[PDB]
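Accompanying notes for the structure given below.
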Amino acid sequence: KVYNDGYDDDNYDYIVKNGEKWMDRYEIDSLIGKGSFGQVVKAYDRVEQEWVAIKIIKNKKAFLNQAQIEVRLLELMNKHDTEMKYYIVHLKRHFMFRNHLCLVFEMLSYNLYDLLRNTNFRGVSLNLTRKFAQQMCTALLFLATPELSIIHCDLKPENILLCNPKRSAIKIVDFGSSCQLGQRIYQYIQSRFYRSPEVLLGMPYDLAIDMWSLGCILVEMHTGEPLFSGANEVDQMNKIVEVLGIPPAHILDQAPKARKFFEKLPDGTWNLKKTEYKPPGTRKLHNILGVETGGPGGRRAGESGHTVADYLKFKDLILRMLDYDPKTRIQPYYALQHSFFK
Ligand SMILES: CC(=O)Nc1nc2ccc(Cl)cc2s1
């Protein structure tokens, strides 16, 4: 019957009530978020006199331990910011309340998935996509800081939030799936639509998997639709191949899961296994983006900053983000120097 003296539910989530007042400080307004970790609530902090977002972790050793790993990375990041110029969500403090670890974040506005939805999945402009792209690239540069070397490991539109609904400043949230660069412990990582080829191929990975995810995200922000909407891993890889061609032989020769997707011919060349799909490399990004045809579905014809020349810069940057080879794939520092950002 009763769990944690009536405070927790079946899933070990704290049962939130509007109007409750924790620690004579936080006035709970409403539930704004939910996930495997627990819940997120909007609350007014009476001491600092501002709204905050409190992430209430479930009352279970597994989720507690995961969330203390998130706390450690956040404090490590926020210790190399202070001025907050690098677009990571800011952890203010944490405390235990009725056996739930609570992380107090600055309160943010809508996420980029909500934006897509608000466009009816037709996308936002190239100008706004540039602004998100610039900030995300600066965030990834920050994460690559040697003493950090953090992989967010689950970048996707819903994990990118606007600071303010009338402005274009963004913050990355949810470092619960994140770890630093080390020996490979985990293999089933990233969200499928944004999952890198190295990961699909069971290969070793580094910070470059975040850059792959970013390429995918940026095209989606402009088209309204995911670049690669795989219903499973095989379909995911096939959708990547349609656009980018068969992965290079030197990669696939080292891939433990090569044969999940491809097959080695007697001459050492690799083709797709049949299971539907356009031939490899024939769903070109140039055409997906509508470089010469007025953008996605022609919806940006005549709009300023949407000329052929503007689109070719965007296209060229994304292809450098979607490089098959993680060692050749563009890095944050050089991405910021791309002509797309002039
Ligand atoms: C949901 C909303 O309108 N604002 C939000 N703001 C935040 C800030 C931190 C975290 Cl982890 C989640 C959220 S959700």
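Since chain A takes its numbers from Swiss-Prot, the residues it shows come out as 134-408, 414-480.
This entry, so its header tells us, was determined using X-ray crystallography, 2.4 Å.
Every residue, even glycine, has its Cβ placed from backbone N, Cα and C.
Look at Swiss-Prot and you will find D287 tagged as active site, proton acceptor, backed by a curator's inference. In this view, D287 (active site, proton acceptor) is surrounded by 19 other Cβ atoms within 10 Å of its Cβ, with every protein chain counted.
Cβ neighbours of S169 (ATP binding site) (same chain, under 8 Å, six or more residues apart in sequence): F196. According to DSSP, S169 (ATP binding site) is assigned to coil rather than to any helix or strand. Taken from Swiss-Prot, the feature ATP binding site covers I165, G166, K167, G168, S169, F170, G171, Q172, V173, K188, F238, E239, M240, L241, and the record attributes it to a curator's inference.
Around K188 (mutagenesis position), taking its Cβ as the centre, 25 other Cβ atoms fall within 10 Å, counting all chains. Under its mutagenesis annotations, Swiss-Prot gives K188 to R the following note: Abolished protein kinase activity.
Counting every protein chain shown, the number of other Cβ atoms lying within 10 Å of the Cβ of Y321 (mutagenesis position) is 8. The note that Swiss-Prot attaches to the published mutagenesis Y321 to F is: Mildly reduces kinase activity. Does not abolish autophosphorylation on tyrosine residues.
Long-range Cβ proximity for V173 (ATP binding site), meaning a same-chain Cβ under 8 A and a gap of 6 or more residues, is found for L164, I165, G166, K167, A186, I187, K188, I189. In this structure, of the binding-site residues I165, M240, the smallest number of CB atoms within 10 A of the CB marks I165. According to its DSSP assignment, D287 (active site, proton acceptor) is coil. In the shown protein chains, 13 other C-beta atoms lie within 10 A of the C-beta of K167 (ATP binding site). Comparing CA positions across the recorded positions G171, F238, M240, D287, the one lying closest to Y321 (mutagenesis position) turns out to be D287. Taking only the Cα positions, the spacing between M240 (ATP binding site) and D287 (active site, proton acceptor) is 21 angstrom.
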